[PDB]
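Since the structure comes first, as structure tokens, the remarks are kept for the end.
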Amino acid sequence: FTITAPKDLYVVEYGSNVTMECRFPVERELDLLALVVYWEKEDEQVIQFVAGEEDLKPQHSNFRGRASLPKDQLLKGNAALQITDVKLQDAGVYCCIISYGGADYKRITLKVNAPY
């Protein structure tokens, strides 16, 4: 079991949206109840999807209502993190962690260009 992140780094503009791919193999048919997904950013949880239960942790989360896991991508084996209305603070090293049978992780860097 190994996850593939084709893009190692993403460069985006302040105020825009970004979707960071994180793909895992589905042999035959997907059992959401066996799937665990965490996205972190430098020892800070962005979002999690654990056996069908999603938690944004918007308890003073820095991504209160801007982070999501589109389920049309989850079902295709892509645990993509979508961040809307990006801010400078969002730049950094993200970690995508998946457990589906086995477990693996990939680091992904986000760069945010500011206005002039």
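Residue numbering for chain A follows Swiss-Prot; the residues present correspond to positions 19-134, in that order.
Keep in mind that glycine also has a Cβ here, set from the backbone N, Cα and C atoms.
These come from Swiss-Prot:
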type: DOMAIN; residues: 19-127; note: domain 'Ig-like V-type'
type: MUTAGEN; residues: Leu27 to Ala; note: PDCD1 binding
type: MUTAGEN; residues: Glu31 to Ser; note: Significantly reduces the binding to PDCD1
type: MUTAGEN; residues: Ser34 to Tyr; note: No effect on PDCD1 binding
type: MUTAGEN; residues: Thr37 to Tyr; note: Significantly reduces the binding to PDCD1
type: MUTAGEN; residues: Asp49 to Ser; note: No effect on PDCD1 binding
type: MUTAGEN; residues: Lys124 to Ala; note: Abolishes the binding to PDCD1
type: MUTAGEN; residues: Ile126 to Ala; note: Abolishes the binding to PDCD1. Costimulates proliferation and IFNG production of T-cells
*Tally every other Cβ atom lying within 10 Å of the Cβ atom of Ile126 (mutagenesis position).*
20
*So how many of the residues in the domain 'Ig-like V-type' (19-127) end up helix, strand or coil by DSSP?*
10 helix, 48 strand, 51 coil
*Of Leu27, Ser34, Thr37, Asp49, which mutagenesis positions are close to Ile126 (mutagenesis position), meaning a Cα within 10 Å of its Cα?*
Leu27
_Between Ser34 (mutagenesis position) and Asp49 (mutagenesis position): CA-CA distance (Å)_ = 33
*Cβ neighbours of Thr37 (mutagenesis position) where a neighbour is any other Cβ within 10 Å*: 15
*Could you tell me the C-alpha distance between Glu31 (mutagenesis position) and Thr37 (mutagenesis position) in angstrom, no decimals?*
13
*Between the mutagenesis positions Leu27, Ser34, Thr37, which lies closest to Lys124 (mutagenesis position), Cα to Cα?*
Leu27
*Long-range same-chain neighbours of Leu27 (mutagenesis position), Cβ under 8 Å, sequence gap at least 6?*
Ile126, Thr127, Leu128, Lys129
*Just how many other Cβ atoms lie inside 10 Å of the Cβ on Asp49 (mutagenesis position)?*
12
